[PDB]
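> Right, I'll just put the structure down here and ask away after.
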Amino acid sequence: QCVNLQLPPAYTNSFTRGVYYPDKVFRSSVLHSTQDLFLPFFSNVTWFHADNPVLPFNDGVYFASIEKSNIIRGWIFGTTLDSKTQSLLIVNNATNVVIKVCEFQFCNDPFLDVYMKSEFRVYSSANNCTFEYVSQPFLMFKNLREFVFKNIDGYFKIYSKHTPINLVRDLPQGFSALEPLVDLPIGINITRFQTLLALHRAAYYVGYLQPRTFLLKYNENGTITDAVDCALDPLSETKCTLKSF
Amino acid sequence: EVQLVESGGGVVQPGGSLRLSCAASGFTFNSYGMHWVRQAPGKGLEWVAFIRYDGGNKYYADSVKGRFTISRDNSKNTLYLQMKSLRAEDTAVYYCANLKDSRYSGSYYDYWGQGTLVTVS
Amino acid sequence: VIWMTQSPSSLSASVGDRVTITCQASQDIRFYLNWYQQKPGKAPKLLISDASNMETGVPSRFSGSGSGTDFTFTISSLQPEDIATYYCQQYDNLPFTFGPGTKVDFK
Ligand SMILES: *[C@@H]1O[C@H](CO)[C@@H](O[C@@H]2O[C@H](CO)[C@@H](O)[C@H](O)[C@H]2NC(C)=O)[C@H](O)[C@H]1NC(C)=O
Ligand SMILES: *[C@@H]1O[C@H](CO)[C@@H](O)[C@H](O)[C@H]1NC(C)=O
Ligand SMILES: *[C@@H]1O[C@H](CO)[C@@H](O)[C@H](O)[C@H]1NC(C)=O
Ligand SMILES: *[C@@H]1O[C@H](CO)[C@@H](O)[C@H](O)[C@H]1NC(C)=O
Ligand SMILES: *[C@@H]1O[C@H](CO)[C@@H](O)[C@H](O)[C@H]1NC(C)=O
Ligand SMILES: *[C@@H]1O[C@H](CO)[C@@H](O)[C@H](O)[C@H]1NC(C)=O
């Protein structure tokens, strides 16, 4: 059962945020140059309050949230977002993450209805399902949860990082790389997406990835501690050319 | 809240050039692709050009391809159209728009400006 | 290039009449058709997307359906405020195109 429940955008500065491990190869004590879809440094990221519009997916999405009450539960990814095409639904409940790809007929304004227990009010039907996956929760001071969503050659790739945050209303400064979470062999197009919130009877940020060249610094324990955006400015370009921070 | 304002119209001579611009506000301009559409007096709508959100790929209608250039500056929330070798047949009202598109731009909302008149004579 | 056409080029109807407008494509464009309504002096307004999905704020008297190469736009009961030129647009492939436009007059 669906229930029928526009402000200007706010912006924040993704200072040096949204960098993920480009592959699963171990490297240490080395500067590695790679080209991939990354969030540009110091970009203007759209700030929403958990206000739940349908957004473009473009070439991939950087999604971050700051909350202490688990309001954001999942995402809807697809094109038409109705029964005409296959759509990807990712939701997290108290014990498991449920991922399905079906011809969903989504509600005009989808959400989870929380009374402890909850009822899903996301879609009225789910026909011709092609993919299903179940595992441990993706989501489970304030908690900062960062995700990167890519869709390349039929594979929906998710990267994530979870840290404590002590800021009031913005993104933190400093470097933290996101690790691979899951790689789903789905084979569908994604052009638009929407966020699923838990509403009882928190804010998030959305940025977009670009084909950028990065210089990644791996420390002695094989983790990334810094990075240079080679197209940010003339100094960063010099640093990349000489492979030297 | 959402506005699109065209400017740079006016009267030019055949073989000349004119640079149009569109100021965007009230929405996340830097996340959306943008279109130019023109409408000659007494005629229907004609699609002119499309540019992706990152200012990367550019597409043109056959009738303007090779003469018109589409560009944007996401730091100024401004869309541009540079028209060279203008012909008498290019007389039209030019609109900037964010057209609803479930395949290419991923736009869920449809926005249009008021349009600016370009006359070639 | 996918070429679009519409029929009739113009029609006259009175208030309460049912009005149907046909849009066709030279190529199969599945369901990726937009319908616009333009009044003189104003920019076009989107009424229907994805062939049959109504835009928020659009009166329930408007509807549409179809797929492939043959689409229909319908007004179940024409109102005096519905006198406008209607255009169909395909966005299945670039370049995007608009149809000739169907002019609805007041009988
Ligand atoms: C979270 O969602 C999963 C969906 O898989 C729930 O697990 C299923 O629960 C139904 C009963 O409603 C069983 O018939 C299925 O066999 C279960 N599937 C699996 C893989 O265990 C899970 O119970 C939900 N958790 C909560 C708290 O609602
Ligand atoms: C929500 O709106 C849709 C579209 O008008 C309608 O079909 C549906 O019955 C409404 N649901 C409720 C609970 O009002
Ligand atoms: C971000 O927005 C500010 C205006 O608030 C602008 O001055 C700055 O150049 C923009 N930066 C980028 C990368 O767009
Ligand atoms: C699955 O798709 C086919 C069309 O290929 C359709 O006829 C069928 O009804 C769909 N299945 C369901 C449960 O709707
Ligand atoms: C998915 O994208 C590919 C590449 O553009 C296209 O050929 C295909 O028709 C699309 N399918 C759907 C259902 O959009
Ligand atoms: C690497 O790990 C060791 C513990 O084995 C730790 O003492 C050291 O500080 C770590 N180095 C970095 C750069 O984190």
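Following Swiss-Prot, chain A residues are numbered 14-18, 23-67, 80-144, 153-177, 186-246, 263-306, in order.
Header lists the method as electron microscopy, 3.2 Å.
Backbone N, Cα and C atoms are what each Cβ position is placed from, and that goes for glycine too.
As listed in Swiss-Prot for this protein:
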- A:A67 to V: In strain: Eta/B.1.525, Omicron/BA.1 (VARIANT)
- A:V83 to A: In strain: Omicron/XBB.1.5, Omicron/EG.5.1 (VARIANT)
- A:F157 to L: In strain: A23.1, Omicron/BA.2.75 (VARIANT)
- A:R190 to K: Partial loss of biliverdin affinity (MUTAGEN)
- A:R190 to S: In strain: Gamma/P.1 (VARIANT)
- A:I210 to V: In strain: Omicron/BA.2.75 (VARIANT)
- A:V213 to G: In strain: Omicron/BA.2, Omicron/BA.2.12.1, Omicron/BA.2.75, Omicron/BA.4, Omicron/BA.5, Omicron/BQ.1.1 (VARIANT)
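For the listed features, I'd like the structural context: burial, neighbours, distances.
Long-range neighbours of A:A67 (variant position) (same chain, six or more residues apart, CB within less than 8 Å of its CB): A:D80, A:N81, A:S94, A:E96, A:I100, A:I101, A:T240, A:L242, A:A263, A:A264, A:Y265.
Under the three-state DSSP scheme, A:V83 (variant position) falls in the coil class. In the shown protein chains, 16 other C-beta atoms lie within 10 A of the C-beta of A:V83 (variant position).
A:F157 (variant position) falls within a strand when secondary structure is assigned with DSSP.
In three-state terms derived from DSSP, A:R190 (mutagenesis position) belongs to an extended strand segment. With a 10 A radius on its CB, A:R190 (mutagenesis position) counts 21 other CB atoms from all the protein chains.
Note on A:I210 (variant position): other Cβ atoms within 10 Å of its Cβ, all shown chains, come to 17.
The local packing around A:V213 (variant position), expressed as other Cβ atoms within 10 Å of its Cβ over all shown chains, amounts to 7.
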> A:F157 (variant position) has how many other Cβ neighbours within 10 Å of its own Cβ?
18
> Using Cα-Cα distances with a 10 Å cut-off, which of the recorded positions A:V83, A:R190, A:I210, A:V213 are near A:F157 (variant position)?
none
> Quick check on the gap: how many Å separate the Cα of A:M177 from the Cα of A:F186, given the 8 unmodelled residues in between?
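Here the endpoints' Cα atoms lie 16 Å from each other.
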> When DSSP states are folded down to helix, strand and coil, where does A:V213 (variant position) land?
coil
> Taking just the CA atoms, what is the gap between A:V213 (variant position) and A:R190 (mutagenesis position) in Å?
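So the Cα of A:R190 (mutagenesis position) lies 15 Å away from that of A:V213 (variant position).
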> Roughly how many angstrom lie between the C-alpha atoms of A:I210 (variant position) and A:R190 (mutagenesis position)?
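One finds 10 Å between the Cα atoms of these residues.
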> By the criterion CB under 8 A from chain B, which of the variant positions A:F157, A:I210, A:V213 would you report?
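Near chain B: none of A:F157, A:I210, A:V213.
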> Distance between A:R190 (mutagenesis position) and A:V83 (variant position) at the Cα atoms, whole Å?
20
